[PDB]
Amino acid sequence: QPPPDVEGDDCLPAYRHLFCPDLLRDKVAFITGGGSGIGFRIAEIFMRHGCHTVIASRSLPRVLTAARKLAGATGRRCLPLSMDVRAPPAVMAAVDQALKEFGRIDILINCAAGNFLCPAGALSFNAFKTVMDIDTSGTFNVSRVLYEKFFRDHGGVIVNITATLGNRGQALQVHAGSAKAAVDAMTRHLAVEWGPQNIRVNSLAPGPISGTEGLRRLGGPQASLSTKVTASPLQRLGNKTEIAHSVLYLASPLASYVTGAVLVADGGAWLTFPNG
Amino acid sequence: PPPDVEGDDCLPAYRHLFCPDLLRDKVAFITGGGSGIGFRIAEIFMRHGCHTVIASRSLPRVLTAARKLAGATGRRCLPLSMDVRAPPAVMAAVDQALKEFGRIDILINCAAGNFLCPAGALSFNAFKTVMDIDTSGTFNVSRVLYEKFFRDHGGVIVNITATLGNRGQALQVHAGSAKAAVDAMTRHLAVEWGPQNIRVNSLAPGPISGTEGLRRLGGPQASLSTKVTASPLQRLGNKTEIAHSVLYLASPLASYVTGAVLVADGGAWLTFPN
Amino acid sequence: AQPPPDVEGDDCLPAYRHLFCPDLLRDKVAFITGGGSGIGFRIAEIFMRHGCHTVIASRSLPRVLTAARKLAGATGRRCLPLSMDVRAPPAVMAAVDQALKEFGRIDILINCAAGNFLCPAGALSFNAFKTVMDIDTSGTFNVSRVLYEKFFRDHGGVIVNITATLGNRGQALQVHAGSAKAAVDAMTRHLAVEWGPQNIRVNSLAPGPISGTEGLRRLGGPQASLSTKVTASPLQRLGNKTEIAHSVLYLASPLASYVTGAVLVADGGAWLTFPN
Amino acid sequence: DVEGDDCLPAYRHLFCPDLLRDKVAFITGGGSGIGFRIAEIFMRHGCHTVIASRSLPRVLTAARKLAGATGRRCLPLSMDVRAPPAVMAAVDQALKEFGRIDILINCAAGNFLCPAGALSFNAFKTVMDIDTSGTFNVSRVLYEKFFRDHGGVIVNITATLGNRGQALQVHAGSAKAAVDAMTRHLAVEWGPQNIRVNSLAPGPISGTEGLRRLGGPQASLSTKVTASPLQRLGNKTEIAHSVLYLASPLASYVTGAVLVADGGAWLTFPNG
Ligand SMILES: CC(C)(COP(=O)(O)OP(=O)(O)OC[C@H]1O[C@@H](n2cnc3c(N)ncnc32)[C@H](O)[C@@H]1OP(=O)(O)O)[C@@H](O)C(=O)NCCC(=O)NCCS
Ligand SMILES: CC(C)(COP(=O)(O)OP(=O)(O)OC[C@H]1O[C@@H](n2cnc3c(N)ncnc32)[C@H](O)[C@@H]1OP(=O)(O)O)[C@@H](O)C(=O)NCCC(=O)NCCS
Ligand SMILES: CC(C)(COP(=O)(O)OP(=O)(O)OC[C@H]1O[C@@H](n2cnc3c(N)ncnc32)[C@H](O)[C@@H]1OP(=O)(O)O)[C@@H](O)C(=O)NCCC(=O)NCCS
Ligand SMILES: CC(C)(COP(=O)(O)OP(=O)(O)OC[C@H]1O[C@@H](n2cnc3c(N)ncnc32)[C@H](O)[C@@H]1OP(=O)(O)O)[C@@H](O)C(=O)NCCC(=O)NCCS
Ligand SMILES: NC(=O)c1ccc[n+]([C@@H]2O[C@H](COP(=O)([O-])OP(=O)(O)OC[C@H]3O[C@@H](n4cnc5c(N)ncnc54)[C@H](OP(=O)(O)O)[C@@H]3O)[C@@H](O)[C@H]2O)c1
Ligand SMILES: NC(=O)c1ccc[n+]([C@@H]2O[C@H](COP(=O)([O-])OP(=O)(O)OC[C@H]3O[C@@H](n4cnc5c(N)ncnc54)[C@H](OP(=O)(O)O)[C@@H]3O)[C@@H](O)[C@H]2O)c1
Ligand SMILES: NC(=O)c1ccc[n+]([C@@H]2O[C@H](COP(=O)([O-])OP(=O)(O)OC[C@H]3O[C@@H](n4cnc5c(N)ncnc54)[C@H](OP(=O)(O)O)[C@@H]3O)[C@@H](O)[C@H]2O)c1
Ligand SMILES: NC(=O)c1ccc[n+]([C@@H]2O[C@H](COP(=O)([O-])OP(=O)(O)OC[C@H]3O[C@@H](n4cnc5c(N)ncnc54)[C@H](OP(=O)(O)O)[C@@H]3O)[C@@H](O)[C@H]2O)c1
C-alpha cells in the first residue's frame, strides 16, 4: 500500500517521514511547474524535509495560490513567480529574484511540460514545435540560466522530469515522446559537461500518475484505463507522493554518486501498457 | 571500403552489390541532397534506378548538384529550395515533386545543422535552432509527405540521426538532444503509420570523411587520427558506405524493418573519448 | 506491400528474384549453426543463391544431411552438413577443422542455434534456465571463439548473431530466452570492440515473429490471439524467413562494411506493440 | 567510507533509522565488498540480515562484525549460488531463524580481466553460471519459499560493462546484461504477487575486490577517474544508499528499472 496522496493541488493532510526531516535543511529548490500536479507535490515534500522553494510557471495566480498552501502546511518559505520557460529574459528575471530573496539555489527541478493526445497526421508543425519548445528548449533554458547565475560557481543538482513515451513510440504522443527523449539525452550531456563543476543531473520518468492534468488529458476513457492499469505489473496507478519521493532521493545527498541517469518510476507500466 | 570522393561530386566509377534495378522508377525525396551524405545518397539511389528530388535552403547548391547527378547516372533529379522549418515552403516543394514525377516512394530526412559548443556557452536560440531544424524540421517534412502522398499510397522514410546522445558527447548537447528526439520520432511514426504501409527507420552514421559534419566537428587532425585508430574498425567511414546502409533501409530488402535504428559507425560510439 | 516469397517447411524457394547481385558472396564460405531448419535453413539457401558455399552445423546429423541435399539441389553451390553441439567445445573445434579441410577458408559465421519454449519463471527449473543460457549464450561464445582462433584472428571475418527483442520489455513466459539473448547482444558489442582490429565485424539481427518456423509454432500461442496481436502490430503481418535472411545477408556482406557492434531489429515493429 | 570489510566508526542518518525496522534482508555476497556495506547500512536502518556466500569463514567473520556494530542479527550461511540444493538449504535456515524474508539482494558475482580470444569456454561459462544462473536460482528459490505467498523486494546488483562492450570483460558484460533483462522479466511476472524487482549498476567503487581486480594500473586508473563526470571513485556507502532506496517503501512504485549509480563513469571511461 502506497504513501497517502490527495487528488487536487492541495497539501497532504498528514505525513510520515521515511527520509530524515532535515535531509534538505536550509537548501533552496527552484521548481518549474511547481503550482500544480507532480510539481506541487515535489514542492510540498521538499518543504517537509527542510527546503525552501521557488515555484515558477506561466500563471502568477496558479503559483500564488500554491505558495500559500505550501507555506501554510509546512512552515517553510515558498516564493511564487510568473515565468514562461520559453522566454529567456523572463527566466533570467525569475532566477535573479530567487537569488535576491534567498541568496542561493541548490536544486533545480524541471517539471514544466505540455501534452495532449493527437495523431501525428492531425498534428501541425506548430503543435509539435510548441511541445519541443516548452519541454526541451525550456528545460535547456532554465538549466543554462541556473548554471550561469549560480550552479557553475557553487555546484547544484538538477532533476529533469521526463517520460517513457519515446521507448516504444506510444500512439498519439509523437510530440511528447520526442521532446522527453531529447530531455533524457540532454541529461547525459549536461551530466558530462557539468559534473566537474559539482553539478549532478538526472531524469525521473513517471508512469500514469493519479490526480494530475497529465492523467486527465492523456489517460483516455476510464474503462480502458482501468483495464491497462490492472494489466500493469503493480496493478495500480502511481501517486504524486511516490513520484516526489523518487525526485527527493535524486535531488538529495543520498544520490551523491548518481549522475547522468534516468530513473524510471512507473510501476513497470511501459513494459506492459498497450500501444494500439 | 567502397570508394568515395571528398567533394560533392559524383563517383568516377561504381561497382554494384545491390542490383542496378533495386529502385527502378521509384522517386526519392532527399532533404539536404545537395551536399555531404545527402548528395551521395541521391547519387547511389539514382545508380539503382531511382529519380530524385533534392531540397534544401540554397537553390544554387541544389541546382549544381542536380546537374551533376543527372549527368552521372542518366536518371532525373529535381532541385528545390525549401527550409524544413517552413510548412508553406515544404508543402510547395512536395507539390512541385508530385507535379514533376506523379509519385514519391521514399523520403530521406538528412537536413541538419551542428557545430561544436560547450552547453554553458550555447545560447538559448542556438539550442532551439538545432532542435527546430533537426527535429521539428524532420517532423514537418514527414507529415507533409504523409498528407500529400504516403497516407494514401504507402512509403518509406529513413531519418539520418547520430549516436551523440547515447553517451552525452561533450560540445554536442544540441545535436545529441535533437537526434535522440528523431530516434523516438522514428518509433512513434512507425507505430502510427505502419497500417498505411509506411516504414520508418533511423540510420545513425559514425564520423564520415568528406563531409561538412567531420570538417566542423572532427576537432584537431592529430587528436582525430588518434580516436580513429583506437576505434573498432580503425578508420573513418565514407559517404558511399552510409549511402549503402540508407539504400538498404529504403529498399524492399528491408520490407520487415520498421521502427529500428541502424547504427553504421564502425563501432566508434563504443570507444570514442568523451 | 508484398513480402518476398517464402515457404513454410524447411524446403527451398521454387523461384527467387534477385534484389542483391547474385555474385554478392561469390565463392565465400559461411558457417551457419542451426542451418538445418527454420530461419537458419532459409539463411543458408539465400546465401547460396548469392554465390556462397555453406557449412550447416547442429545436433541432428539426419536433419543437416537432408537440408544439405536440398540446398545443394536448389542452388548449385556446396553445403557441408556437420553434427555438432555448440555447448561442447571439442566437437565445435572438430567441426570447424573439418570445414577448413573441405573449403580451405571460412568468411562468415552466423550463430543461429538456440533453444526456446514458453514457461512461467516461477515454474522454470534451474536446469531449464541454465540449458537455454548454455545453448544461446555460451554456445554462441564458443563458436565465435573457435572460429576466431582457427581462422578469423588471422584472416578477418564477419559474425552475425541471431537474437531477439524479448528482453527489452521482459516478455512473459520468456525469462530464459530474453536473458540469453540480451547477453548475446552485449556480447556482440564486446567482440566488435576487441576484434575490430583483426578485421572482424560482429553484429546482431533480432527477428520478430516469423511464419513457418519452430519458434512461431512453439511460442505463438493460440491462433486467434496470435492473429489479434499480429493485426495490431505496425506492419499487420508476420515476417517470413526470406525477409530475415535478407537482413542477415545485408549484415554479412560488403554492403555493411562500416557496420559493427550494432543490433539491427527486423520485427515489423512487433516489440513496440505486442502485448505483455 | 572504510577500505576493508570493516564497519563504519560513525554514521549520520539521511533515511530514518526505522526505515527497515524488523525486516529481514538475504544478501548474497554479504561477506565482503559492496555486499558487506549493504548489510551494514541495512542493519543501521533496523533490518536483520542473512549473508550467504561460498566461504563460511568469510561470512562468520563478517556476521560478528555486522551484529557487533549495529546490535541487529546477522545470520551467516555458506552456499554456492550455482547449487540449487544449497540455496534451498540456506533459505530454509533463514526462515527457521527469522520466520520471514522481506528483501533479497543478489550481489554474488565473479569477474577478472581477460581478452575474449584468451578466455576459455569454461571461464566464460563460469561467469555466466555465477552471475546469471546464480541470480535466477536464488530469486526463484526465494519466490517458491516465501515471496510468491508474501510479496517481497529483489535488488539485482549489475553493471554498465555491456553498454559499450568494455574490453577484457566479454564474460561479465554479457552476464550482467542478462541479469538486467531478467530484472524486467521478473518485474513483469511477479509484480502481481506484490514483488518488486530492480537492478542497481555501480560504477568503479573504492575499497572493493572489483576495483583491485579490474581497475588496472594506478596511474591510468587515476587518469580515467579524473576524466569522469564527478571526478572521483564511488564509495561503498554511496552504493549501499542507492540499494537501500530501491529495497525500501520509498521505492514503492519502482519496478523493472535499472538505476545506474556510477558517477557518470560509463559515459566517459575509455574502451578499445
Ligand atoms: C498547447 C499547450 C502545451 C501549450 O499551450 P500554448 O503555447 O498556449 O499553445 P496554443 O494553444 O497556442 O497551441 C499551439 C499549437 O498547438 C496546437 N494544439 C494545441 N493543443 C492541441 C491539441 N489538443 N490537439 C491538436 N493540436 C493542438 C494548436 O492548434 C496550435 O497550433 P496551430 O498554430 O497549428 O493551430 C497546452 O496544452 C498547455 O498549456 N498545456 C499545459 C498543461 C499540460 O499540458 N499538462 C499536462 C503535462 S503532462
Ligand atoms: C547555425 C546553423 C545550424 C543553422 O543556421 P541558421 O538557422 O541560419 O541559424 P543562425 O545562423 O541564425 O544561428 C542560430 C543561432 O545559433 C548560433 N550559432 C551558430 N553557429 C554557432 C557556433 N559555431 N557556436 C555557437 N553558436 C552558434 C547563432 O549565433 C545564433 O544564436 P544567437 O541567436 O544566440 O546569436 C548553421 O550552422 C547551418 O546552417 N549549418 C548547416 C550545415 C551543417 O551544420 N552541416 C552539419 C550537419 S552535421
Ligand atoms: C530444451 C531445449 C532448449 C534443449 O534441449 P536439451 O538440451 O536436450 O534439454 P532437455 O531436453 O534435457 O531439457 C533441459 C531442461 O529444460 C527443461 N525443459 C525442456 N522443455 C521445457 C518446457 N517446454 N517447459 C519447461 N521446461 C522445459 C527440461 O525439463 C529440463 O529441465 P529439468 O532438468 O529440470 O527437467 C529444447 O527445447 C530444444 O532442443 N530446442 C531446439 C528447438 C527450439 O527450441 N527452437 C526454437 C528456438 S526459437
Ligand atoms: C573464476 C571465479 C569467478 C570463480 O571461481 P571458481 O568457480 O572456483 O572458478 P575456477 O577458479 O574453477 O575457474 C573456472 C574457469 O575460469 C578460468 N579463470 C579463472 N580466473 C581467470 C583469470 N583471471 N583469467 C582467465 N581465466 C580465468 C579458470 O582457468 C577456469 O577455466 P579452465 O577450466 O579453462 O581452466 C573467481 O574469480 C572468483 O571466485 N571470483 C569471486 C570474487 C570476484 O570475482 N569479485 C570481483 C567482483 S565480482
Ligand atoms: N501526470 C502524469 O501521469 C505524467 C506522466 C509522465 C510524465 N509526467 C510529467 O510530469 C510533469 C508534471 O505533469 P502533471 O501531469 O503534473 O501536469 P501539470 O500539473 O499540468 O504540470 C505541468 C506544469 O507545467 C507548467 N507549464 C506548462 N507550460 C509552461 C511554460 N511554458 N512555462 C512554465 N511552466 C509551464 C504548468 O503551469 P502553467 O500553466 O502555470 O505554466 C503546470 O503547472 C510534466 O513534466 C509531465 O511531462 C506526468
Ligand atoms: N558527417 C558526419 O560525420 C555525420 C555524423 C553523424 C550524422 N551525420 C548526419 O548526416 C546528415 C548530413 O550531414 P553532413 O556532414 O553530410 O553535412 P552537410 O553536407 O552540411 O548536410 C546538411 C545539409 O542540410 C541542409 N540544411 C541545413 N539546414 C536546413 C534547413 N533548415 N532546411 C533545409 N535544408 C537544410 C544543407 O543545405 P542548405 O544549406 O542548402 O540548406 C546541407 O545540404 C546530417 O543529418 C547529420 O546530422 C553526419
Ligand atoms: N522463429 C521466430 O519467430 C524467432 C524470433 C526471434 C528469434 N528467433 C531466433 O531465430 C533462430 C532460429 O529459430 P527458429 O524459430 O528457426 O527455430 P529452429 O528451426 O528450431 O532453429 C533452432 C536451431 O538450433 C539448432 N540447435 C538447437 N540447440 C542446439 C545445440 N545445442 N547445438 C547446435 N545446434 C542447436 C537446432 O538444430 P538441432 O535440433 O539439429 O540441434 C535448430 O536447427 C534462433 O536463434 C531463435 O532464437 C526466431
Ligand atoms: N567493485 C566494483 O567497482 C563494481 C562495479 C560494478 C559492479 N560491481 C558488482 O558489485 C558486486 C560486489 O562486487 P565487489 O567488488 O564488492 O566484490 P567482492 O567483494 O568479491 O564480492 C563478490 C561476492 O560474491 C561472492 N560469490 C562469488 N561467487 C559466488 C558463488 N558462486 N556463490 C555465492 N557467493 C559467491 C563472494 O564471496 P565468496 O568467495 O565467500 O563466495 C563475494 O563476497 C558484484 O556483483 C559486482 O559484479 C562491483
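Chain A is numbered as in Swiss-Prot; the shown residues are, in order, 3-278.
The deposited model was determined using X-ray crystallography, 1.8 Å.
Backbone N, Cα and C define each Cβ position, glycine as well.
In the shown protein chains, 19 other C-beta atoms lie within 10 A of the C-beta of A:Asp86 (mutagenesis position). Per Swiss-Prot, the feature NADP(+) binding site maps to A:35-40, A:60-64, A:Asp86, A:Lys182, A:208-214.
As annotated by Swiss-Prot, substrate binding site applies to A:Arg60, A:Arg88, A:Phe118, A:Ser126, A:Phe127, A:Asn128, A:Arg219. Spatially close to A:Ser126 (substrate binding site) yet at least six residues away along the chain is no residue at all, judged by Cβ distances under 8 angstroms.
Listed in Swiss-Prot as a mutagenesis experiment, A:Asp86 to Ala is described as follows: Reduces enzyme activity by 98%.
The mutagenesis experiment A:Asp137 to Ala is recorded by Swiss-Prot, whose note states: Reduces enzyme activity by 97%. Other Cβ atoms within 10 Å of the Cβ of A:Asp137 (mutagenesis position) number 28 in total over all chains.
Quoted from Swiss-Prot, the note on the mutagenesis of A:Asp186 to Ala is: Reduces enzyme activity by about 95%. Reduced to three states, the DSSP call for A:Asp186 (mutagenesis position) is helix.
Under the DSSP three-state reduction, A:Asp268 (mutagenesis position) is assigned to coil, being neither helix nor strand. Where Swiss-Prot documents A:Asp268 to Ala as a mutagenesis experiment, the accompanying text is: Reduces enzyme activity by 97%.
Between the binding-site residues A:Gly35, A:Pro63, A:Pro210, A:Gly213, the minimum number of other C-beta atoms within 10 Å of a residue's C-beta occurs at A:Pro63. By the rule that a residue counts when its Cβ sits under 6 Å from some atom of ligand 5, the recorded positions A:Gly35, A:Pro63, A:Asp86, A:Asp186 yield A:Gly35, A:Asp86.
Of A:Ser38, A:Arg60, A:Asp86, A:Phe127, A:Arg219, listed as recorded positions, those near chain B by the criterion of a Cβ under 8 Å from one of its Cβ atoms are A:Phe127.
Proximity of the binding-site residues (A:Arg60, A:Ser126, A:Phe127) to ligand 1: a Cβ under 6 Å from the molecule is found for A:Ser126. In this structure the residues listed as binding substrate are A:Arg60, A:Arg88, A:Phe118, A:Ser126, A:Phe127, A:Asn128, A:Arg219; their two most distant Cα atoms lie 23 Å apart. Among the recorded positions A:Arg60, A:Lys182, A:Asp268, the ones whose Cα is located within 10 Å of the Cα of A:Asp86 (mutagenesis position) are A:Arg60. When the recorded positions A:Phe127, A:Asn128, A:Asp137 are compared by Cα distance to A:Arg60 (NADP(+) binding site), the shortest distance belongs to A:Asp137. Of all the binding-site residues in the record (A:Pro63, A:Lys182, A:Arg219), the one with the smallest CA separation from A:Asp137 (mutagenesis position) is A:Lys182.
Of all the binding-site residues listed (A:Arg60, A:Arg88, A:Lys182, A:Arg219), A:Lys182 sits in the most crowded Cβ setting, with the most other Cβ atoms within 10 Å. The most crowded of the binding-site residues listed here (A:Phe118, A:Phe127) is A:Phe127, judged by how many other CB atoms sit within 10 Å of its own CB. The Cβ of A:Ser38 (NADP(+) binding site) has A:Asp11, A:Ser59, A:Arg64, A:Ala68, A:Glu215 as same-chain neighbours under 8 Å, each 6 or more residues away in sequence.
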